[PDB]
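Here is the structure we will look at.
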Amino acid sequence: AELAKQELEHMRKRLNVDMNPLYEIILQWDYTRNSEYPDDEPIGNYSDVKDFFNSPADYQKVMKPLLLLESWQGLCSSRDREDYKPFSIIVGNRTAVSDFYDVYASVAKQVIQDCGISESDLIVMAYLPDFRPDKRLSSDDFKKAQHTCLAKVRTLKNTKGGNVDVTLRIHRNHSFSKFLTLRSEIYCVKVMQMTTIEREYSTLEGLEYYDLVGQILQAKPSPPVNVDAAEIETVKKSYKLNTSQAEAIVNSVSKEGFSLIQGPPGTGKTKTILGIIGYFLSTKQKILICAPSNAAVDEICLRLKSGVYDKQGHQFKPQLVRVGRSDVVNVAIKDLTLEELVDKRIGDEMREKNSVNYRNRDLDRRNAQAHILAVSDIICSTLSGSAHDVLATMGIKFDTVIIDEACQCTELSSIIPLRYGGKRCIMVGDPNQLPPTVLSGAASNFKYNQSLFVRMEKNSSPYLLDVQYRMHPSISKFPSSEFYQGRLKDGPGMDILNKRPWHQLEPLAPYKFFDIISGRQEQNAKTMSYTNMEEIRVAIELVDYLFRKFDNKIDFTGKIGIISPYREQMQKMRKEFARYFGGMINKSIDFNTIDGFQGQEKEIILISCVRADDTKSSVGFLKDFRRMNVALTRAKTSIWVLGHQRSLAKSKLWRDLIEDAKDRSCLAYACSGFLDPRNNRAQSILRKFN
RNA sequence: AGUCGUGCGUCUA
């Protein structure tokens, strides 16, 4: 019918968005340029993310500059932080494609294999006649190179002699093409991969044809639909969920469109997702789960492998498909990956026969993967991975799209999976958690860091999960009072936690705040990261005391986690712990940054604050409330907060936290050798500070 | 203001 034809055309347009404008915009940039913005255009062009968008054209106009700025910042970060291995190529004939030049170059297979150049990688090319052959070429030369040109890899054709033909796409108007003479050596170095940027741009362009385009532009969730309480109670009993969680799931499923579920950490977010999936399956309807990071996808796959109960209580295990590489995905998820499933399902005359056999094998693999995708019910992947070419070729509509950590991903990433005719979308995320990853502070200033879920929450209040179990009630007290503004209720196990010990002792309590009377932090110019020795010494002393108290009674294998805002501080702590304790720190203690440590929960969490000097009133990342909430919510039983008293007291949120700790008598002055009575200096300092 | 998630492909003479 006409409607079917229109839907097919819209799907084809969404899945076949041309990338030429993106290439034209990107290639005009100068690699050697060192500025906060790709060009020198007036700042007025950039605009903050509007809450309401009049039409798709305005939304695209607002978003495109932000995407370009983010891409430029990522390019600069790759140029500076990372130094890819340079290589050299020989220029060939040039083809004048529409507003582009495609250059064919011959390169060695070993060189590209070592560098790691794929068909969707961006490179920067330069001509260095004075470059000595023996000189160690590096990204510094490219940055300081007089002439540079951005190029995009198009095709990689292998040919006898180990010769790879590479088609590089460059901007036609770029002057560097005058140096692209036949049989000319050009030094090229990789910059970054454009696959994610290309997918985001395609989604931005195709948002017009999206079914939920109106809802996204308005950002208004569909009105709640009343449901019978008896059905909610029956679902809760069948799935063994909580009353609030069951009500939220029922309300989200009943209404068609975007659904907002605010799950604070420890509120069974994975359990809530499992319940939603089971309820939807009980009521083929493919469901696409997308998560910002591969770790979340792996966790969801592991949880699903155990099976999901239905309303009747009969556990079942729908075929789950993981769209991801084996190396990036967890080892346990290797079996669930598409490649392994296809392999399991499958189980010059000679030259021609070998070629025919290879083609037949490729066709069989394509057929097997297509069949698996068609029969699969649950497809778990990442936001960027949801737009994989295989899925686009399949063109199978996904009625239900679940988004995890909606507050940890950008709007474009969240909308990417919706391209496959997504009529029902369920986004779950906690705004108090870490904001979506952003490389540019300027982009954040334009509200680019703000995600779609944030606007949806502003328009309408999501269904906050009040009940939490893993988090200790004392730990969740202050976040509930301030971060969540209440609406949090402790679970039945308020004080019946299995890890009872190391709590009765006065020195060790569920929540503590051991400030440092004196502490000096040194900043490294190369990394611009502060490092303090007092925090490291205090943490080492506390860990040693804890181990001595329970060296043999209880094993701390994967139960102690030290987190600091700064990467350099965490690395220094890991090095010191390895030097002092030895190899036992590999498993007993886990060292990682607060942002990196997100998603991991441990019995004991040591939150070490590096900001100690009071000379500068600036607070830094500690000022943000979301980071503090993430740091505090990752603990279960014991929290050890380390940081200078005055520096933290400068901030309003930290001042309130210190006041609450004083009210709860959780403040205890600490310094070097706090638990070392032999060192009389520490005791004297503590007495004087009193 | 000092840190970070995301992507790629495995047989070719």
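Following Swiss-Prot, chain A shows residues 1095-1377, 1403-1466, 1534-1876, kept in their order.
Cβ coordinates are placed from backbone N, Cα and C, and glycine is handled just like the others.
Sequence annotations record features per position, and here Swiss-Prot assigns ATP binding site to A:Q1339, A:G1360, A:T1361, A:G1362, A:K1363, A:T1364, A:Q1619, A:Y1655, A:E1787 based on similarity to another entry. Here Swiss-Prot notes a mutagenesis experiment, A:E1597 to K, with the remark: Causes read-through of both a snoRNA gene terminator and the poly(A) site of a protein-coding gene. Swiss-Prot documents A:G1747 to A as a published mutagenesis change and attaches the note In SEN1-1; gives rise to a temperature-sensitive mutant.
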By a 10 Å Cβ neighbour count, the lowest-scoring of the binding-site residues A:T1361, A:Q1619 is A:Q1619
Same-chain residues at least 6 positions away from A:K1363 (ATP binding site) with a Cβ under 8 Å from its Cβ, in sequence order, are A:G1357, A:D1590, A:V1614, A:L1651
Nearest to A:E1597 (mutagenesis position) by C-alpha distance, among the binding-site residues A:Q1339, A:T1361, A:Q1619, A:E1787, is A:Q1619
According to DSSP, A:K1363 (ATP binding site) sits in helix
For ATP, with binding residues A:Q1339, A:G1360, A:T1361, A:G1362, A:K1363, A:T1364, A:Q1619, A:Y1655, A:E1787 per the record, max Cα distance (Å, no decimals) returned as 21
Counting across all protein chains, other CB atoms within 10 angstroms of the CB of A:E1597 (mutagenesis position) number 26
All chains considered, the count of other Cβ atoms within 10 Å of the Cβ of A:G1747 (mutagenesis position) is 20
Neighbour count check, CB within 10 A, over binding-site residues A:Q1339, A:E1787; minimum at A:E1787
Expressed in whole angstrom, the CA separation of A:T1377 and A:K1403, which enclose 25 unmodelled residues, is 11
Cα-Cα, A:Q1339 (ATP binding site) versus A:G1747 (mutagenesis position), nearest Å, comes out at 30
